[PDB]
Amino acid sequence: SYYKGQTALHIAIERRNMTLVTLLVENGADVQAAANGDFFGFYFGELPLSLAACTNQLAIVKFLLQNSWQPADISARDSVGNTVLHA
Amino acid sequence: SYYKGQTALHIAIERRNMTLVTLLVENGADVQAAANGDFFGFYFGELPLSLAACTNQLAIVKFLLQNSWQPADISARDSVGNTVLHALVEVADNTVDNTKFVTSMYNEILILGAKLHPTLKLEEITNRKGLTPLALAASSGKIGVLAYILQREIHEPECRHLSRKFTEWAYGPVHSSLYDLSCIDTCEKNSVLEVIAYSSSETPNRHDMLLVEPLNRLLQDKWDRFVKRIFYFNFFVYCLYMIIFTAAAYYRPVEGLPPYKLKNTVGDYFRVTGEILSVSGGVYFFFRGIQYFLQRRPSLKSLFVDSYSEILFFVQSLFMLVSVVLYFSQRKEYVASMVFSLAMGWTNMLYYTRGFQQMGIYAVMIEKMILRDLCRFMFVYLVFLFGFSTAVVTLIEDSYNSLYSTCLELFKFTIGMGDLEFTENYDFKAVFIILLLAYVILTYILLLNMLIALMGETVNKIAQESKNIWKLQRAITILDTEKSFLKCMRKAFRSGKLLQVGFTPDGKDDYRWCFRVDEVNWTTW
Amino acid sequence: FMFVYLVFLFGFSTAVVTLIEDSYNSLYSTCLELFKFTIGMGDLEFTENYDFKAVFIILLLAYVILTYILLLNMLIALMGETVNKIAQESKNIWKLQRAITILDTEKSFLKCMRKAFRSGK
Ligand SMILES: C=C(C)[C@]12C[C@@H](C)[C@@]34O[C@](Cc5ccccc5)(O[C@@H]1[C@@H]3C=C(COC(=O)Cc1ccc(O)c(OC)c1)C[C@]1(O)C(=O)C(C)=C[C@@H]41)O2
């Protein structure tokens, strides 16, 4: 609920940690999974790419989308239906 | 007297002489002795340590307290009872430059108190008045010092055990916090809310002193939780009381002389119940008004400025006690008092419009235009009324046949309801017309439009601050409702929780009252 | 302003009609006769005798001062503020009301929009 799906990747993104976010997907973590809850408060979107875009990290969004291990889905949406552009 | 106890040490401290102050105690001088007098003018405290702290000398206070020859007593007080912490608040003046200084000095002396004497805490002490430094700041109007005290956190682990606001966490823009309220609500000696609300209104920031971090949420919590329904129950019961009282007054017996025999019919049995309920509500209001004045004992100088809505509910009951006295004295005049108590009661429903944000400024405007604008305009208008009335009634002695009748007939000219007839012949009728034409121009046109333009300014000045006026009137209601019923406060659970979140340097776990709050600010990333 | 004024009207009206039970002979008639005092169209006569006439005059004089002078000039000063606040933005108000009309007219007739050629090209 409150922490449904949230991982150290989200905390690092919110903390402006370039090394932590890089290592998260380097190990093999998948960013497609999204974290949702009552707190998600400040609504920055559920997709990690949306969170990174909204949190003033263009390097992070570029890395997530370009990631060869698992590129982020630009057109993903939450259960409600808001997209990254909507966020 | 003037120089009682003052030494070269005090002069050096005031002169910013580090060498002189050092040598003073190096020779063997004792700082415990304090100098007091009529001049002590600028009150910086009697203790030399207080003077040094107030005079922007942190090095000097540190030297005095650390002095191996004779360390200063941090918790000393004067004859009156003000401590160094009290002196720090006494010298604040709400200005931006002064606030940072006084807060810094307060913080430094507090940290020194903990480092030197962890066992003892210096903020809890009270002066002769019996109000703690935060209470003193609230009562005296020092919004800056109060804001600093209420929300301050020390991140040093050793010095983090005496903070008020234990931040719980921050997650992006939102910064959840956990305030103390350990002596804000339900503190025996005094509460920081009570002194803010029950102020002379000469205190400057009381309107804006309820925007401080914990107080706003604390009051909006008591309102939303339980008080907002007690207030509406009270309003509904007063509405029932006024409807019953109006019905019983309207249908009163008219043939005979009081008291009246109880006719054996439903219509006349209901009327006696209405009379009984109306009188009982007139004793409840009487006792509530008496109790208000006993507890508060407001100054007779400011009886109407601060307790305008409590004088009126007391008068609206005095008029009915005076009618039940005259009703059993076989006097028909009890009606002349009852209907005055009836018009009082209906217009007293504007007291309950402070439970509505938008509707609560009409009550404030009516109150403020009767006391300020309309009260001091009655000496200006009455000289005109009594001068042009004596003049008019003396001229035509030979409607305008009496002083009462002439005063009435000229009052209607002021408010535009009078007729300039001149039909009835009078001796000296060219000077009577001139007198009346002068009166109408002076009062109706010139002088009544001055009042209308001065009340407009009042309305304009107190219609901008509607948010400020509303919240204080709501805080007063919350305080009164909370204090009305003891079990209400007992079962209110006003504090968010009673939790143990840290340990004091003494090694014993400390549990205190606290209340979580939240705020949003992302501009700083 | 109708909850503020009606407590005064109904309080000084019940008071006036209760006092003189022994124009102001009914609740409707007293409410009407005191409403005209508020708007300056009423007459303070006191010609007809009443029991307790020194407290009836006091009641009516209080009502006129409170409503006609004090309380009606509060409404007149509060509406002046509204007029002043929405007379500065006339350009802003006008264009939105014009946009609503344009939208309604366009949506009213389908062939109108079809043949409008709204887009430049
Ligand atoms: C205690 C005071 C000052 C007061 C008591 C009475 C006599 C009062 O006249 C005044 C003076 C006055 C009289 C006549 C015209 C204007 C002013 O004002 C009120 C008082 C003035 C009004 C009440 O108008 C209000 O201000 C209602 C009100 C506003 C704000 C409130 O917080 C409030 O709480 C109860 C009530 C009408 C009378 O109360 C009323 O009903 C009658 C018949 C007399 C009015 O004296």
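Chain C is numbered as in Swiss-Prot; the shown residues are, in order, 580-601, 626-724.
Determined via electron microscopy, 3.0 Å.
Including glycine, each Cβ sits where the backbone N, Cα and C put it.
Per Swiss-Prot, mutagenesis C:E636 to Q is noted as: Slight modification of pore attributes. While the structure shown retains the original residue, Swiss-Prot records the mutagenesis experiment C:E636 to K with this note: Abolishes channel activity. Restored channel activity; when associated with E-639. What Swiss-Prot says about the mutagenesis result for C:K639 to E is this: Restored channel activity; when associated with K-636. The feature Na(+) 2 binding site is assigned by Swiss-Prot to C:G643, with similarity to another entry given as support. Positions annotated as Na(+) 1 binding site by Swiss-Prot, on the basis of similarity to another entry: C:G643. For the published mutagenesis C:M644 to Y, Swiss-Prot gives the following note: Slightly modifies channel permeability. For the published mutagenesis C:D646 to N, Swiss-Prot gives the following note: Strongly reduces the affinity for pore blocker ruthenium red and lowered channel permeability for Mg(2+). Positions annotated as Ca(2+) binding site by Swiss-Prot, on the basis of similarity to another entry: C:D646. According to Swiss-Prot, the experimentally introduced change C:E648 to Q is described as follows: Minor modification of pore attributes. Looking at Swiss-Prot, the entry for mutagenesis of C:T704 to I says: Loss of activation by capsaicin and loss of vanilloid binding; when associated with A-502.
Annotated features, which come from Swiss-Prot, shown on the structure.
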{"residue": "C:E636", "record": "mutagenesis position", "Cβ within 10 Å": "18"}
{"residue": "C:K639", "record": "mutagenesis position", "Cβ within 10 Å": "12"}
{"residue": "C:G643", "record": "Na(+) 2 binding site", "Cβ within 10 Å": "13"}
{"residue": "C:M644", "record": "mutagenesis position", "Cβ within 10 Å": "10"}
{"residue": "C:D646", "record": "mutagenesis position", "Cβ within 10 Å": "14"}
{"residue": "C:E648", "record": "mutagenesis position", "Cβ within 10 Å": "8"}
{"residue": "C:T704", "record": "mutagenesis position", "Cβ within 10 Å": "10"}
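DSSP assigns C:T704 (mutagenesis position) to a helical segment in the three-state reduction. Proximity to chain B (Cβ-Cβ under 8 A) holds for C:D646 out of the mutagenesis positions C:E636, C:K639, C:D646. Under the DSSP three-state reduction, C:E636 (mutagenesis position) is assigned to helix. For the pair C:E636 (mutagenesis position) and C:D646 (mutagenesis position), the C-alpha distance works out to 9 angstrom. Rounded to a whole value, the Cα-Cα separation of C:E648 (mutagenesis position) and C:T704 (mutagenesis position) is 54 Å.
Mapped onto three states, the DSSP output places C:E648 (mutagenesis position) in coil.
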